[PDB]
Every structure is written in structure tokens, then in C-alpha cells.
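Data block below; observations after.
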Amino acid sequence: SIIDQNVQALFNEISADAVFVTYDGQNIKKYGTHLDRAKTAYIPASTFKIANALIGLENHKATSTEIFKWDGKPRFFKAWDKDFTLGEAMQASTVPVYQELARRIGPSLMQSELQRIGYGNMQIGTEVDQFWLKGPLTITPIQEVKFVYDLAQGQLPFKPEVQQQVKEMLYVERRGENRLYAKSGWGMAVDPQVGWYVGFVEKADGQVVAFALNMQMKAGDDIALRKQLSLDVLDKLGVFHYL
Ligand SMILES: *C(=O)[C@H]([C@@H](C)O)[C@@]1(C)CC(S[C@@H]2CN[C@H](C(=O)N(C)C)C2)=C(C(=O)O)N1
């Protein structure tokens, strides 16, 4: 149309292989500079926190009220040297809280749960707190978008109230009655490095547009670009207008 051009025009300034996928429940639409990324599998990096919190609440290894206390050994960011609920760590994207969670689940249950839901290639290897940060788990942008679409709908294979709790841990902001939910990721432990911005817009018409930005990253890049680009795209799409 003209909005496709407006969206693709945004990507004409981006000096990085990038793809942006949308899923409204019927149609996958793809935009960006390297459309083949949408079908390529990459480490989920911190976007796996979504599936990690689901599996862990579903299997009685944590609650969303439980405090994950700081054990004193300092952390990569100094904003991490605190106590966190699972929701507070989801939006701080605190990795050691969610590695502790994965150790609580264990490799056996982690593997069988990932098979049970069909997440990515469902591979975890031998390090139960490392597979999403360095492989072997990989997932395509198209898989991430359907996954978070079903989460928005409450249609993942989990107790309805577990989905609702992980859903609200992702909540970012609202504009009128439209609600943005999102989770960023930056996988530095792989070559190439992969950037994620996955989420969905819940409209007032009970309707959902899921989205997944996926792009290549290099050390030094603007950490704010993933979100600012995805929000630009959503506004050109008319899915989540600027106010
Ligand atoms: C997640 O994918 C990644 C690794 C460590 O699991 C993580 C948490 C590092 C970064 S970069 C940096 C950390 N938090 C900052 C941030 O979110 N803001 C808003 C300043 C950026 C990310 C990331 O996605 O940015 N994820």
C-alpha cells in the first residue's frame, strides 16, 4: 500500500540485517531488509524468560509472589544486585534470577516441557541455565510471534492463570485501550549477535497483533534501537499509534 512503503522506508536507513514479523492470528506479514531472517532460527536469548516463567509457574517451582533473594555475589549490572519477584526480573531482564529458575526446573522437566509445547527446536544440551544464552535452543521470528500470539490469547498449553501472570509481567504501556506487551533480547554469546523485540498489541476490539523484530547486533550498538524501531513500525502500521 503506502503504509508498507512507510514501514519499509524506515528499514532503508537501518544498517543491519533485520526482519519484523506481524501475526494477527490469520496472516504472517514480514518487513525489513533481510526477509529470510523470519524463517531462520536464532538463540532466543532473554526472550526465553517468557517460556521459562511459564514452565516454572506451571510446574510449582516458583510463584509470582515469591522473592528471589540476591545471594551477595555481585552481578553484571549493578541494577541487578537486589531482590526480585519473577515479574520484577522479567522487566529488569535479570538473567541470574531466571537461571536460578531454570536450575529449579531441572534439565529433565525443562526438556520435556519444551517438547510438550513445541518451543523452537526444543534443544537444551547439558547446561540447564545456559541453553538459551548460547544454544543449542533456537527459534525463528515466525515461531516467536505465534508463541506470544497464543500467550496473549491464553491459548498456550498452560493453566489459564499462569499465562495471565506471565502476560502481565510483559506489560509495557497503554494508549487509550490499546496495550503494548514486549520483551527485548540481545544474544551476545553467539556469532552473529542477535537482537530481539517480541511482543503484541492488545486492542480494544478484543483483537491481537503479535510482533517480532529480529536483527543482527554488534558491540557498540544503540541498546534503545530495537524498541524505538519496533514502535516506529507499529505506528506506521497503525497497530499502535503514537499519542
Ligand atoms: C538478554 O537477551 C540479554 C542477556 C544478558 O540475556 C540482556 C538482558 C542484555 C541486554 S543489553 C542491556 C541490558 N538491559 C538494558 C536495557 O534493557 N535497557 C532498557 C537499558 C540493555 C539485553 C537487551 O535486550 O537490551 N538483554
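All residue numbers given for chain A refer to Swiss-Prot; the residues shown span 38-280 in order.
Placement of Cβ uses the backbone N, Cα and C atoms for every residue, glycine included.
According to Swiss-Prot, the mutagenesis experiment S83 to A carries the annotation: Reduces catalytic activity about 500-fold with respect to nitrocefin. Slightly reduces thermal stability. Sequence-distant contacts of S83 (mutagenesis position), defined by Cβ-Cβ distance under 8 angstroms and a gap of at least six in the same chain, are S130, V132, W169, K220, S221, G222, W223, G224, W233.
Marked as active site, acyl-ester intermediate by Swiss-Prot: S83.
Residues or ranges marked as beta-lactam binding site by Swiss-Prot: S83, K86, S130, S221, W223, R263.
DSSP gives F113 (mutagenesis position) a coil state; it is part of no helix or strand. Under its mutagenesis entries, Swiss-Prot includes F113 to Y with the note: Similar catalytic efficiency to wild-type with respect to penicillins, oxacillin and imipenem.
What Swiss-Prot notes for the published mutagenesis of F113 to A is this: Reduces catalytic efficiency about 30-fold with respect to oxacillin, and about 5-fold with respect to penicillins and imipenem. Cβ neighbour count for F113 (mutagenesis position): 10 (other Cβ atoms within 10 Å of its Cβ, all protein chains included).
Around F114 (mutagenesis position), no same-chain residue six or more apart in sequence has its CB under 8 Å from its CB. Quoted from Swiss-Prot, the note attached to the mutagenesis of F114 to A states: Reduces catalytic efficiency about 70-fold with respect to oxacillin, but similar catalytic efficiency to wild-type with respect to penicillins and imipenem.
Under the heading of mutagenesis, Swiss-Prot lists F114 to I and annotates it as follows: Reduces catalytic efficiency about 300-fold with respect to oxacillin, and about 30-fold with respect to penicillins and imipenem.
Following the DSSP three-state reduction, the secondary structure of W169 (mutagenesis position) is helix. For the published mutagenesis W169 to A, Swiss-Prot gives the following note: Reduces catalytic activity about 5-fold with respect to nitrocefin. Reduces thermal stability.
The number of other CB atoms found within 10 A of the CB of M225 (mutagenesis position), across every protein chain shown, is 13. Following the DSSP three-state reduction, the secondary structure of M225 (mutagenesis position) is coil. The note that Swiss-Prot attaches to the published mutagenesis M225 to T is: Reduces catalytic efficiency about 100-fold with respect to oxacillin, and about 5-fold with respect to penicillins and imipenem.
According to Swiss-Prot, the experimentally introduced change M225 to A is described as follows: Similar catalytic efficiency to wild-type with respect to penicillins, oxacillin and imipenem.
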- Query: Given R263 (beta-lactam binding site) and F113 (mutagenesis position), what distance in Å do their CA atoms have, once rounded to a whole number?
  - Reply: 21
- Item | Tertiary neighbours of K86 (beta-lactam binding site) (same chain, Cβ under 8 Å, six or more apart) | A126, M127, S130, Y135, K220
- For the beta-lactam site built from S83, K86, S130, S221, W223, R263, further residues of that chain with CB within 8 A of the site's CB center: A82, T84, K220, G222, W233
- All-chain count of other Cβ atoms within 10 Å of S221 (beta-lactam binding site): 19
